[PDB]
Amino acid sequence: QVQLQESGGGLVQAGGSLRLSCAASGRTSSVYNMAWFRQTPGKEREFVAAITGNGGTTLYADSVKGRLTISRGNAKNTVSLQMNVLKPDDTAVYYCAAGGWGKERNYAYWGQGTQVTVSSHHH
Amino acid sequence: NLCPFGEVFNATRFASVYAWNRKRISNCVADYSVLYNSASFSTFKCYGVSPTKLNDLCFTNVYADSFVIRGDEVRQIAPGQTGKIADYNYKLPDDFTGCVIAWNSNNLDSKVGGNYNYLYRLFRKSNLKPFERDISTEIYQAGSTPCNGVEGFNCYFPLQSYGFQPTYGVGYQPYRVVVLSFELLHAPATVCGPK
Ligand SMILES: *[C@@H]1O[C@H](CO[C@@H]2O[C@@H](C)[C@@H](O)[C@@H](O)[C@@H]2O)[C@@H](O[C@@H]2O[C@H](CO)[C@@H](O)[C@H](O)[C@H]2NC(C)=O)[C@H](O)[C@H]1NC(C)=O
């Protein structure tokens, strides 16, 4: 059974950088395209970034271009997402997905997600 | 021996259509009236049999195939149909003898935010033969370059998820489907109505 597991979420301060990771588990002979989506409470989940099986092509949501980088990890079906200059509205559950391409929510495999909560002070 | 139709229709979990489940029914007494007197179905369409006559008939084998698709795909579960489900996932023969039964399962199979467990095949090098099942997950070669099982340019994962949400319109909602095939061979008929 192919399953995805995210890690790296938690409480982070605005401005900070954060790396999330996802690893596939289960018996497979495929190397998948892998993607990140995010979901805020009450809203639909939205595409963030995707990378092809060999790491050579990436796809970013226009809103995050220049601030986020997606990369393959060390094992076959692992992916990393580094987010910089975090903003309060980056707060969301971040889901890993695998098997597919593009920005629609129809990838074959999905993780259960990891929470990222961004805090800020007001003076 | 009573035929185990309840195990099929009332299963807690249903298969994805690309990996449709098959239950062989043989050598048992079937009370089809629990089906044809039920008010629970959105589709109950038969081919080659009258459902109200089912308790008077005997067959060699009965097969119960079951899976989930979206409501506007139920029309593809019929002889002579084309489309992604009929062509790449579940195919009925032109000479089908059987019944196709479906019901809206939005309350069971949809999830706020999406139920991604149900999948369908979107790409395939050829159409399924009738009652063929393909559960392979090989990367599909859309171009002239071999994929080597690596997804990427012109190399696609062949399944996609339905992602059912309860607020989707009815044509996009999940429907549970059971296909009953009534097979009479040149052989004894051991699946019978009550006597
Ligand atoms: C699928 O199950 C329904 C519901 O079963 C009832 O509730 C279950 C929790 C369990 O307690 C069963 O024993 C109950 O019967 C079946 O629907 C019933 O069918 C009988 C005929 O045998 C009828 O008298 C009842 O009125 C029906 N109940 C309802 C709520 O409709 C149904 O027969 C099962 N399907 C198959 C194919 O076996």
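Numbers in chain B track Swiss-Prot; the residues on display, in order, are 334-528.
When the header is checked for method, it gives X-ray crystallography, 1.7 Å.
Placement of Cβ uses the backbone N, Cα and C atoms for every residue, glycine included.
Lifted from Swiss-Prot, the feature list:
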type    : residues        : note
VARIANT : B:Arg346 to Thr : In strain: Omicron/BQ.1.1, Omicron/XBB.1.5, Omicron/EG.5.1
VARIANT : B:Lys444 to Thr : In strain: Omicron/BQ.1.1
VARIANT : B:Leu452 to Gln : In strain: Omicron/BA.2.12.1
VARIANT : B:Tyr453 to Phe : In strain: B.1.1.298
VARIANT : B:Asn460 to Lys : In strain: Omicron/BA.2.75, Omicron/BQ.1.1, Omicron/XBB.1.5, Omicron/EG.5.1
MUTAGEN : B:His519 to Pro : Increased resistance to human covalescent sera neutralization
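Where Swiss-Prot records a feature, it is marked here on the structure.
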residue: B:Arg346; record: variant position; Cβ within 10 Å: 9
residue: B:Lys444; record: variant position; Cβ within 10 Å: 13
residue: B:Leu452; record: variant position; Cβ within 10 Å: 23
residue: B:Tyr453; record: variant position; Cβ within 10 Å: 25
residue: B:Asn460; record: variant position; Cβ within 10 Å: 12
residue: B:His519; record: mutagenesis position; Cβ within 10 Å: 5
Among the recorded positions B:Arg346, B:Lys444, B:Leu452, B:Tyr453, B:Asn460, B:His519, the ones with a Cβ under 8 Å from any Cβ of chain A are B:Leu452
Whole-number Å distance between the CA of B:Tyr453 (variant position) and the CA of B:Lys444 (variant position)?
-> 18
Between the Cα atoms of B:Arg346 (variant position) and B:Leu452 (variant position), find the distance and write it as a whole number of Å.
-> 14
Can you tell which of the recorded positions B:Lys444, B:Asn460, B:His519 lies nearest to B:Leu452 (variant position) in space, using Cα positions?
-> B:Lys444
